[PDB]
Amino acid sequence: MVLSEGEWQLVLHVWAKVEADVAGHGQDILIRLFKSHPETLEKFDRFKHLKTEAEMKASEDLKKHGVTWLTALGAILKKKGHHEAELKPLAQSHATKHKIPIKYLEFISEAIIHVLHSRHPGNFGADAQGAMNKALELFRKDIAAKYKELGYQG
Ligand code: HEM
């Protein structure tokens with residue numbers, strides 16, 4: 001699949017707002033994921049112990065990882081589809097080291113959409129949400145292809 005320049009513009013416009021507070025968005029999204037799909041938390045031996053949302057919000061380590069993963073996604077989105085280089089190491093670690101199923105990538109995609117819709121309604125109308133979904137679908141499609149080449153079901 002291929003996004004038009006207009007669709008990329010909608011994605012990068014709302015992303016520019018996200019970048020005003022990388023740590024906040026990074027954390028909010030992970031917490032949303034963990035609350036909606038508790039099984040995903042079990043994949044993080046580093047955060048598995050956290051029992052409540054309050055404990056998650058107070059975790060300095062969770063906030064730091066929020067910055068790490070969200071910045072990596074931003075780097076990929078800014079490539080506007082030319083992300084082969086960025087995808088390689090990410091696919092290898094998540095398939096071979098962390099063992100993250102494609103299903104969980106769909107779960108975090110839903111969490112991203114939920115948080116952007118809550119925090120940026122003015123810049124995340126139907127057309128903008130559609131473009132972001134398309135961008136995340138492209139990412140998941142390419143990641144799935146890499147998983148297969150690397151020997152992981154997904
Ligand atoms: C938008 C998709 C995602 C991006 C861009 C992303 C990015 C990253 C990055 C950059 C790292 C650190 C370097 C590395 O190990 O590769 C990381 C680590 C990790 N990711 Fe992801 N990730 C994504 C989705 C997920 C999902 C959905 C899960 C699990 C539900 C997951 C679980 C992990 C785990 C367990 C680590 C190790 C954390 C630690 O112990 O330090 N990731 N991810």
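Residue positions begin at 1 at the first shown residue.
This deposition comes from X-ray crystallography, 1.8 Å.
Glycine is no exception: its Cβ is also placed from the backbone N, Cα and C atoms.
Here's what Swiss-Prot has on this protein:
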BINDING   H65  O2 binding site
BINDING   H65  nitrite binding site
BINDING   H94  heme b binding site
VARIANT   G122 to A  In metmyoglobin
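Distribution of Swiss-Prot features across the structure.
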{"residue": "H65", "record": "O2 binding site", "contacts (Cβ under 8 Å, 6+ apart)": "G26, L30, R46, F47"}
{"residue": "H94", "record": "heme b binding site", "contacts (Cβ under 8 Å, 6+ apart)": "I100, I143"}
{"residue": "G122", "record": "variant position", "contacts (Cβ under 8 Å, 6+ apart)": "none"}
| remark: Simplified DSSP label at the residue listed as 'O2 binding site' comes out helix
| query | Three-state secondary structure of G122 (variant position) from DSSP? | reply | helix
